[PDB]
Amino acid sequence: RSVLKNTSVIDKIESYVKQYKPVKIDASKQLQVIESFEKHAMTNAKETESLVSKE
Amino acid sequence: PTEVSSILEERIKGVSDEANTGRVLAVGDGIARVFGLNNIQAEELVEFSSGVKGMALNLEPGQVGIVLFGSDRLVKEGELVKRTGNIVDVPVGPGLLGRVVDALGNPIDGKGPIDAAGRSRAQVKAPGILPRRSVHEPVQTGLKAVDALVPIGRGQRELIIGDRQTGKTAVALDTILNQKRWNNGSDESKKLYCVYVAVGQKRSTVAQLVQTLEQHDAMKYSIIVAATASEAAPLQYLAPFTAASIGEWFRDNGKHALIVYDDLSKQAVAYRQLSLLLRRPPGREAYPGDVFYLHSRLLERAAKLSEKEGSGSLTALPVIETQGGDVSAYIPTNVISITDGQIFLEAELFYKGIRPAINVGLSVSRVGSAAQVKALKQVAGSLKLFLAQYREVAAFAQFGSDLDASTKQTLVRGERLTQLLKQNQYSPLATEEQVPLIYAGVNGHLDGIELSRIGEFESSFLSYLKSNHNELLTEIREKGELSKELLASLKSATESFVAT
Amino acid sequence: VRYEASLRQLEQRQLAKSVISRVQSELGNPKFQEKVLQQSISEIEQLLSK
Ligand SMILES: Nc1ncnc2c1ncn2[C@@H]1O[C@H](COP(=O)(O)OP(=O)(O)NP(=O)(O)O)[C@@H](O)[C@H]1O
Ligand SMILES: [Mg+2]
């Protein structure tokens, strides 16, 4: 703020950069891997309860 | 702040108020003969009326013989010469840290006045027989080959010698860079301040270098002292001495400095130049008679003080440049026998891919294991001797007559050990990165792995050890000694990974 | 900061050069006060050392 040539310019930029800004992030709405986990257990892991157990 | 030019004019107002000798007889080639200066000391500083400073070296009967710190265009016959009343001396103290100064310790960086805790002389008696101790602290360079083969100690003098363009400066540099590990800490007694003396180097080359120091945030704990190519022979000759004092401050005050003399071959070239021109009769290869004394008294100034004296160390890495690999030429011979061991770098080694091009065969540290870290010591048991036996079997291999299971065995390991010590410039490694590498090589876990692939082994290994067995890596570091169980965890840990 | 420092340093260098030129011109304009002060300074210095 004391090294810059133009008055009240560093002070204004500092205040806006320390608040909040956008970022490349997502939410847990598109749960593609969570929905597939139940189906994979129900066809591969649950098949052993009746095939491996009978053998 | 509010007319800064007015504050400088008011402080430099009243100064000249109490200033009311010899005349010059002849002047040429950095030398001035001078009639008078009757009360002058041998090795005293003198100002010429013109401004340029000089040093008295030949107090003869009729006249005094002066080497100049400057050019001489500015000195004329009859011009009045003046006594200083002081022997050449330097500012010292931690104020120098970060600064680039000339031989007399003037800022040449642009960063303004040096603040000094005091002033030492350029020539100072080395600490005696009496106030010293055994070298027992490592000065870790982070150079696999060096820290396992020729381990350097806080207090020891260690020669770096080889031809031109072999990597002498590179070894010294990579050492400095490493100290970051400890200098950004707060434990003053683990810290190592570096002094880099540029002797006969071109300026841009000192530049190119301070840049790299900064690119590595390494400048905050260094002091470069520069007597570049163009400066007066006297400044070149002097620099190492002035520098030795700058870092003597650290040693005297409980801390540890590291002085790199890059390089003495030039200091002697210049010291030759004062003498031939002062007309002192020459020694071998036109050098002066005591060109040995020159270096001996500097290098002895490195030492590791006793507890009574503050336990401060000063450690020296002089550099020396040979020609055509000849180490039997005057100066190298001199210094070779002055120091506590050497690292020989070789051009042949270089071009076939050993970099650092250290010559294990010829490199020694005479302190030895005393200055190695216990852990490194433990897994480096016998490596250096083995690597010798390896060159042995590899010389017998040239007969190209069939090998047995014993010779092929040690050939496979030596080749992989060789390869495991290769290292990129600017990448010093922590001890705990070094240790498992060495252990993997020595105990022969590397021995069934392609030679071109040992490159990838190294980083892939370290990546995994950080990821998984970080608890070991942090013990090695904290403890510096592989306890019996730690050998176990490490043993397991390595095998594990070698099966991919 | 580099531009502010360069401007301040240029101004100080320009002011010093203008002050130096004025001091040299004044001495060449036969100064009667300089000649009288040079003789009185020499006598005072020699009496304090003897
Ligand atoms: N480990 C390394 N890997 C690759 N190149 C290196 C290594 N060490 C040094 N070099 C290179 O080899 C070149 C010369 O190295 P240098 O460190 O200046 O040796 P030197 O003996 O000081 N040469 P000089 O003092 O100018 O005669 C430099 O360009 C470095 O990049
Ligand atoms: Mg070099």
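Following Swiss-Prot, chain B shows residues 42-61, 65-544, kept in their order.
For all residues, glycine too, the Cβ spot is worked out from N, Cα and C.
Under the three-state DSSP scheme, B:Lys212 (ATP binding site) falls in the helix class. What Swiss-Prot records for B:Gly206, B:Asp207, B:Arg208, B:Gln209, B:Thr210, B:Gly211, B:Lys212, B:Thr213 is ATP binding site.
DSSP classifies B:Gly291 (mutagenesis position) as helix under the three-state reduction. Record note (Swiss-Prot), mutagenesis B:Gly291 to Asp: In ATP1-2; growth-defect. The unchanged residue is displayed.
What Swiss-Prot says about the mutagenesis result for B:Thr383 to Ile is this: In ATP1-1; growth-defect. Here B:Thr383 (mutagenesis position) comes close to B:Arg201, B:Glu202, B:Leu203, B:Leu343, B:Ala360, B:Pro362: these same-chain residues lie at least six apart in sequence, with C-beta atoms under 8 angstroms from its C-beta.
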Row B:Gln209 (ATP binding site), column other C-beta within 10 angstroms, all chains, value 11
What whole-number Å value do you get for the CA-CA distance of B:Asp207 (ATP binding site) and B:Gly291 (mutagenesis position)?
28
Specify all same-chain residues, apart from the site residues B:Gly206, B:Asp207, B:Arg208, B:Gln209, B:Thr210, B:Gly211, B:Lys212, B:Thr213, whose Cβ lies within 8 angstroms of the center of the Cβ atoms of the ATP site, ordered by sequence.
B:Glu365, B:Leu389, B:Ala391
If you draw a 10 Å sphere on the Cβ of B:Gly206 (ATP binding site), how many other Cβ atoms land inside?
28
Least crowded of the binding-site residues B:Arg208, B:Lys212, counting other Cβ atoms within 10 Å of each Cβ, is B:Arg208
Distance between B:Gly291 (mutagenesis position) and B:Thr213 (ATP binding site) at the Cα atoms, whole Å?
19
What is the number of other Cβ atoms found within 10 Å of the Cβ of B:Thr210 (ATP binding site)?
24
